[PDB]
Amino acid sequence: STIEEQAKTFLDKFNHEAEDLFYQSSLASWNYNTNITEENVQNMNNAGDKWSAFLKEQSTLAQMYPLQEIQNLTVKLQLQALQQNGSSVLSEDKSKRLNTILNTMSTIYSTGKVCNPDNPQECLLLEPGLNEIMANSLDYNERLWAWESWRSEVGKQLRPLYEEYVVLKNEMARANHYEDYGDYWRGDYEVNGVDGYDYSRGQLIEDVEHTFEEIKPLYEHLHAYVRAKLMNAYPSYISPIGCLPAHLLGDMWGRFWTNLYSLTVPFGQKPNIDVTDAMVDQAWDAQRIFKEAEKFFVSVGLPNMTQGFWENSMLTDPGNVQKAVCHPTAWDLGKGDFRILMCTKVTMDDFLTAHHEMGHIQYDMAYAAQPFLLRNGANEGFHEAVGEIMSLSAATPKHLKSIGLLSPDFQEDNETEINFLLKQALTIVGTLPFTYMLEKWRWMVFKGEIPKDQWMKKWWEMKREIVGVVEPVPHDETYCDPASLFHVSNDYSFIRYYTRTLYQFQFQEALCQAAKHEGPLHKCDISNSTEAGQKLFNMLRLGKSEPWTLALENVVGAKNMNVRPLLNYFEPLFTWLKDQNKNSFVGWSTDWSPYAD
Amino acid sequence: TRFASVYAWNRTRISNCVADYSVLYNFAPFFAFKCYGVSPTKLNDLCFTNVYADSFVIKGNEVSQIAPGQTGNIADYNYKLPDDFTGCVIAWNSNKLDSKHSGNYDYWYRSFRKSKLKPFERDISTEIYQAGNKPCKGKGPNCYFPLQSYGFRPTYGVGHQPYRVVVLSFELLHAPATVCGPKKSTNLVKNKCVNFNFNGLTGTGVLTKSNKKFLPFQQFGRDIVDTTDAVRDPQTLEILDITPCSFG
């Protein structure tokens, strides 16, 4: 016998118990999220502990199968996935301290609250009230007060915890032969051992910077337009050449500019495209939404759903008699068990989220044929991109008119198209510079290019330089405003969203070219096109057994991220912005600040 | 009620009876069945010396492996049919009966063995499968158990549901066969020139009642010229005479 046969037998023995315990943990988590009871919480905790013990006992045993003597690529990938040490390489005390700091930061973020100075007994939470002020208020004083109080109450307690967290993550990365924790995150994009498809971590940074520089003109035009509109929306509060305040971006952190559509609408006299009223008139429900989504996914050429999918998925609100998490989540249990947890209502946003979750479930069923260790997408953003392309295809006016929602007398005009493109840009293009800036700041903090006494200073400098956002109050080093975000405090990366934003447009262009679409890109409908769906499924069925570059080239013909799809999509909006900004200044100045007076 | 495991399938001998396949739909009519080298329509009147029936339970995806020339975890180490097998393979779903909550581990299947099994071979050995070059001893690294449990759950997909499979075998030898197929039998008309067939005796003539007295072991009589002139009803045991139809 050889080492390869021993590794194959070990994987055959492993996969059975692995899938069994994974199905058990998934069922426990489903029972928890569908019925919040003490028994369900205890079962979920027990399943998590059992899964952790299983991952621990399977580790340190696969090390007896060296990768240098393995010829099969699948066996080598499975062994590499089983020979991961994680944070267990450090001492027990350091790991316990890291876990305690993570739990404390998560608790502080979840328990974030802002109390009224005039009444200490009245307090508002982050999501229920603060974000709502930022979405639906125009009082500058109240927004400034909230933006100051939230950070003064949250960030001032997370600075040393975040410092020690970064220190421990850097120590763990150096223990795993990595330069820093950002390098450990970028290592997921690294590809080796494939001729013509290798990828390095520095190449990722180079491509991200190149895409940022390519989006920079369009983002500058969009920012100039938004500033010119806020000059009338907020008189004497927006500088003609200065940066925009942080509390006037539509939310608490400035992630998405979707809330600014009501203040930056080009043509307010045109009606908004919304099929919610048509769905209510036709007496639709969650069942009808999911059935139409299934019909679309069959017309595009994807497999049907199973009976257990419709029998187990909680597609309706269980009410107060059974507390459940109405957050739309996709669940993969294995052994042919696929469930969706979503309290779907009669709206267009839920109609698109249903197609998103259905694309997720289709990707799950596609990579289910691969071994359990390979039952995952080629990248973290692949599932979200496959969901978003289907959501955009369903959001097209052609698809909504073909299914009987839009009236047959519906007429299209250039103003509605421009408004839709501007909304899609504020929802999609607006978050890309902020995401890039935040990810670069986190990478520089992990690597150590920014001294500890200048963290917030460099944060605000990068903000003003990249996102064109100036802070109203110069917060010193005692604040930890960047850690006041979910993805930052719960140890999640942000480059995944940028990669998904690129991949969704790339996949959309590829499917529209495969479907022989003619005309604008936003008018492309992949309905009744089995070729594009089959081509997408041919890549979705591979899972993580192949590098992301090969999976990307099998769909769009490119081995790297491409910015041309976004430009081809926003070309009409780009021309409109270039024509409208002839009377205003393009760009932003980092010297102006609200506290300069 | 309880079927045997796939690695320990039992063989049931069937002889000295008529093989009626219509009663199978009584116990579940979802009997998806495929035949090889024979057809169920032509099997309704064939004769065989001995009939053997095997039974075992497998998953949904493993049903396609029970066929001549297949290869898989079941076809190589649990149960295999010869390349020239003559018979039919019957299978049906059993998720509503053989599956229990928290997994049903009562069924086991062989997954690791040093050699593949021959057709119609049974092996229940539980020796530890030695994967490494070093001699195996005890249990640990490079040590694997040859049997694995299914763990049937009612919420599993159709491909993982338990399926009860029954294979019928037929054998013919130089011995008087005792298993044959179902027959027919019609009515009985009299005073008419019609064709008749009494338990293999063919002819033509008019059938009327006679006054002969046959002994309990007699079946048919003959006259001086050794021609058939009287027979008995196999279902009435009465005496009937045979007369040739008119001619001239």
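Note that chain A carries Swiss-Prot numbering, so the residues on display, from first to last, are 19-615.
Including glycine, each Cβ sits where the backbone N, Cα and C put it.
For A:19-607, the entry in Swiss-Prot reads domain 'Peptidase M2', with the evidence type sequence analysis.
Secondary structure from DSSP puts A:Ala25 (mutagenesis position) in a helix. Swiss-Prot documents A:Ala25 to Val as a published mutagenesis change and attaches the note Increases slightly the interaction with RBD domain of SARS-CoV-2 spike protein.
What Swiss-Prot says about the mutagenesis result for A:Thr27 to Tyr is this: Increases slightly the interaction with RBD domain of SARS-CoV-2 spike protein. In sACE2.v2.2; increases interaction with RBD domain of SARS-CoV-2 spike protein; when associated with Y-330 and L-386.
For the published mutagenesis A:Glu37 to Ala, Swiss-Prot gives the following note: No effect on interaction with SARS-CoV spike glycoprotein. A helical conformation is recorded for A:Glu37 (mutagenesis position) in the three-state DSSP classification. Annotation for A:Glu37 (mutagenesis position): spatial neighbours A:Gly352, A:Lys353, A:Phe390, criterion Cβ-Cβ under 8 Å with sequence separation of six or more.
Swiss-Prot lists A:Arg273, A:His345, A:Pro346, A:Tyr515 with the feature substrate binding site. For A:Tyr515 (substrate binding site), other Cβ atoms within 10 Å of its Cβ number 20.
According to DSSP, A:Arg357 (mutagenesis position) sits within a strand segment. In Swiss-Prot, a mutagenesis experiment is listed as A:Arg357 to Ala, annotated with the note Strongly inhibits interaction with SARS-CoV spike glycoprotein.
The Zn(2+) binding site annotation in Swiss-Prot covers A:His374, A:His378, A:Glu402 and rests on experimental evidence. Taking a C-beta cut-off of under 8 Å and a sequence gap of six or more, A:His378 (Zn(2+) binding site) has these contacts in its own chain: A:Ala348, A:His401, A:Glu402, A:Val404, A:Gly405.
A:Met383 to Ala appears in Swiss-Prot as a published mutagenesis result, with the remark: Slightly inhibits interaction with SARS-CoV spike glycoprotein. Around the Cβ of A:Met383 (mutagenesis position), the number of neighbouring Cβ atoms within 10 Å comes to 21.
Under its mutagenesis entries, Swiss-Prot includes A:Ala386 to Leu with the note: Increases slightly the interaction with RBD domain of SARS-CoV-2 spike protein. In sACE2.v2.2; increases interaction with RBD domain of SARS-CoV-2 spike protein; when associated with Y-27 and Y-330. Under the three-state DSSP scheme, A:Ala386 (mutagenesis position) falls in the coil class.
Swiss-Prot documents A:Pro389 to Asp as a published mutagenesis change and attaches the note Increases very slightly the interaction with RBD domain of SARS-CoV-2 spike protein.
Sequence-distant neighbours of A:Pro389 (mutagenesis position) (same chain, 6+ residues apart, CB-CB distance under 8 A): A:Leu29, A:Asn33, A:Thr92, A:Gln96. For the mutagenesis experiment A:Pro389 to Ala, the note given by Swiss-Prot reads: Slightly inhibits interaction with SARS-CoV spike glycoprotein.
Around A:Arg393 (mutagenesis position), taking its Cβ as the centre, 20 other Cβ atoms fall within 10 Å, counting all chains. Per Swiss-Prot, mutagenesis A:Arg393 to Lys is noted as: Increases very slightly the interaction with RBD domain of SARS-CoV-2 spike protein.
Quoted from Swiss-Prot, the note on mutagenesis experiment A:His505 to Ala is: Complete loss of enzyme activity. DSSP gives A:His505 (mutagenesis position) a helix state. Around the Cβ of A:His505 (mutagenesis position), the same chain contributes A:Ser511, A:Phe512, each under 8 angstroms and 6 or more positions distant in sequence.
Look at Swiss-Prot and you will find A:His505 tagged as active site, proton donor.
In sequence order, A:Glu398, A:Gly399, A:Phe400, A:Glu402, A:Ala403, A:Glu406 make up the list of same-chain residues 6 or more apart from A:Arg518 (mutagenesis position) whose Cβ falls under 8 Å from its Cβ. Per Swiss-Prot, mutagenesis A:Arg518 to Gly is noted as: Increases very slightly the interaction with RBD domain of SARS-CoV-2 spike protein.
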When the recorded positions A:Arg273, A:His345, A:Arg357, A:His374 are compared by other Cβ atoms within 10 Å, fewest goes to A:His345
Chain B neighbours, taken from recorded positions A:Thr27, A:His374, A:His378, A:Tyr515, A:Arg518 with C-beta distance under 8 angstroms, are A:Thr27
Compute the mean position of the Cβ atoms of A:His374, A:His378, A:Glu402, which form the recorded Zn(2+) site, and then list in sequence order the other residues of that chain whose Cβ is within 8 Å of it. A:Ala348, A:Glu375, A:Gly377, A:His401, A:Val404, A:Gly405, A:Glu406, A:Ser409
Recorded positions A:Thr27, A:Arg357, A:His374, A:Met383 vs A:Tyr515 (substrate binding site), shortest C-alpha separation belongs to A:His374
How long is the line from the C-alpha of A:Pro346 (substrate binding site) to the C-alpha of A:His374 (Zn(2+) binding site), rounded to the nearest angstrom? 10
Which one is it: of the recorded positions A:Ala25, A:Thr27, A:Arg273, A:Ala386, whose Cα lies the shortest distance from the Cα of A:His374 (Zn(2+) binding site)? A:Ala386
Taking Cα-Cα distance, which of the mutagenesis positions A:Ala25, A:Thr27, A:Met383, A:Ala386 are within 10 Å of A:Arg393 (mutagenesis position)? A:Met383, A:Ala386
